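Written out below as structure tokens is the structure these notes cover.
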Amino acid sequence: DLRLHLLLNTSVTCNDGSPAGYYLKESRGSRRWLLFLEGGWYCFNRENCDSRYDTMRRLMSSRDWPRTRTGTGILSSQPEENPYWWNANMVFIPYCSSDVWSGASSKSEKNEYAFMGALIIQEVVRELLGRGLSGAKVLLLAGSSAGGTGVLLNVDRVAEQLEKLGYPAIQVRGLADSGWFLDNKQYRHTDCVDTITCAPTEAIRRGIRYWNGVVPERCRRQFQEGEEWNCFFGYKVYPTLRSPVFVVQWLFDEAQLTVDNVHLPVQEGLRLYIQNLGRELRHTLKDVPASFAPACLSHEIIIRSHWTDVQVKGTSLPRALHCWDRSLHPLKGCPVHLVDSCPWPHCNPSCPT
Ligand SMILES: *[C@@H]1O[C@H](CO)[C@@H](O)[C@H](O)[C@H]1NC(C)=O
Ligand SMILES: CC(=O)Nc1cccc2nonc12
């Protein structure tokens, strides 16, 4: 299990002012640290953040958090379930800021909620240094869904922060799972009048000004003021990053199809859209040298119990991540770029059922 630790700096809080925290399994005999970022959508105005506080309060408050948690998938400590990093120090950071890990605004008398996702990550890193992280050699920042996007938004921040604090020997890397979205044309169109009819391109623009959200500096200087929402999209923010990032993304992500207003007898018009979405996602990963993109209709992977089962062209995800490890020291029989080529959901037989 991983034990809960509330942040000693109580000014860094969840949405409702309660302090944030992290769960930790520690491993003396290892200098490897896995920091996982939870996902769970977002909220971008007063009224849908109020609805989130009624039925998704654990994603906005820590007052009801459990006392331990069990690592699963890549966070497991059993080699049978986690052939990749079973012996590493494990950290699980609950997602309680609803800002795609981008906010930097406290609760005050102008703000009903606090959005401090970007600062939650700083404070966890700073407080973990005094518990072993100072002697680490690799800090892998991972996350799923909204946590996957938060990896891309924060991976260079964690590197830069450890450089100014006097720890230049720590190698910061990122693993973004199911956070590689496309701002594409929709299957049916609705203009942003409320929460259900507001596309992510436009909800995130409102979110940034509501959250006071931050983006990677070098991406900000490209799109400049008013256009920071572009940096929330994988193929646009990835080229500006310096830290090595491994990208995992289903070719037909269910969250991508949801925001595209697709709900699965498919006829022609829809057949082309689904096929065009798969080819478009492969085009964006063409220059991503460390990637893993099966042709399945699913969502999330790296922390599910059976994350070892999916294979792309004979290679499982934990093997590709191990091949990634060696490349950071083309390897014979140990590939890192694994993107399916068949063009319909479940054309790969190892897809999750
Ligand atoms: C707590 O965190 C805030 C925001 O990062 C910072 O301004 C403040 O100095 C911190 N306090 C301590 C005691 O570290
Ligand atoms: C759950 C989550 O974080 N979703 C998203 C983040 C960034 C861009 C997106 N485009 O569609 N969905 C997006």
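We number chain A the way Swiss-Prot does; in order, the residues shown are 88-351, 355-419, 428-451.
Per the header of the entry, the method used was X-ray crystallography, 2.4 Å.
Using N, Cα and C of the backbone, Cβ positions are placed for all residues, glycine too.
These features come from Swiss-Prot:
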type: MUTAGEN; residues: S232 to A; note: Abolishes enzyme activity. Unable to mediate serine depalmitoleoylation of WNT proteins
type: ACT_SITE; residues: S232; note: active site, charge relay system
type: ACT_SITE; residues: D340; note: active site, charge relay system
type: ACT_SITE; residues: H389; note: active site, charge relay system
Distance from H389 (active site, charge relay system) back to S232 (mutagenesis position), taken between C-alpha atoms, in Å: 8
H389 (active site, charge relay system) CB neighbourhood, other CB atoms within 10 A: 19
Candidates near ligand 2 among the recorded positions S232, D340, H389, judged by a Cβ under 6 angstroms: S232
Around the Cβ of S232 (mutagenesis position), the count of other Cβ atoms that are within 10 Å: 23
Around the Cβ of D340 (active site, charge relay system), the count of other Cβ atoms that are within 10 Å: 25
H389 (active site, charge relay system) and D340 (active site, charge relay system), distance between Cα atoms, whole Å: 6
Modelling gap (3 residues), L351/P355 Cα distance, angstrom: 8
